[PDB]
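A.B. asks: Quick one: the structure is below, questions incoming.
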Amino acid sequence: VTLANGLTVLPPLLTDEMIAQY
Amino acid sequence: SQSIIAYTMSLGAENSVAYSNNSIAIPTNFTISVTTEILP
Ligand SMILES: *[C@@H]1O[C@H](CO)[C@@H](O)[C@H](O)[C@H]1NC(C)=O
């Protein structure tokens, strides 16, 4: 999966490691 | 002393189940419980 003035990208609360562990 | 604290995520309780050859578990008693589901 290929990823991609006041605009900020908030990180997700659930990290990839914790999603993988789930 | 009380203040704001920061901790990593509680992924949940860790449960130890043992997969075994020719071994089985079957519930002996049972419990009946009602749960609330709310839909606007
Ligand atoms: C099953 O659980 C109930 C409590 O929910 C208990 O009173 C009852 O004795 C239990 N049955 C057996 C056979 O242990």
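The numbering of chain B matches Swiss-Prot: 689-728, in order.
Method on record in the header is electron microscopy, 2.8 Å.
Placed from the backbone N, Cα and C atoms, the Cβ positions cover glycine too.
According to Swiss-Prot, the natural variant B:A701 to V carries this note: In strain: Beta/B.1.351, Iota/B.1.526. Swiss-Prot gives this note for the natural variant B:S704 to L: In strain: Omicron/BA.2.12.1. Looking at Swiss-Prot, you'll find the natural variant B:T716 to I noted as follows: In strain: Alpha/B.1.1.7.
A description of the local structural setting of each listed feature is requested, covering burial, neighbours and distances.
C.D. replies: Under 8 Å, Cβ to Cβ, and six or more positions away along its own chain, B:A701 (variant position) finds no residue.
DSSP classifies B:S704 (variant position) as coil under the three-state reduction.
According to DSSP, B:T716 (variant position) sits in a coil region rather than a helix or strand. Cβ neighbours of B:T716 (variant position) (same chain, under 8 Å, six or more residues apart in sequence): none.
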A.B. asks: Let me check the 10 A CB neighbour count of B:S704 (variant position). How many other CB atoms are there?
C.D. replies: 4
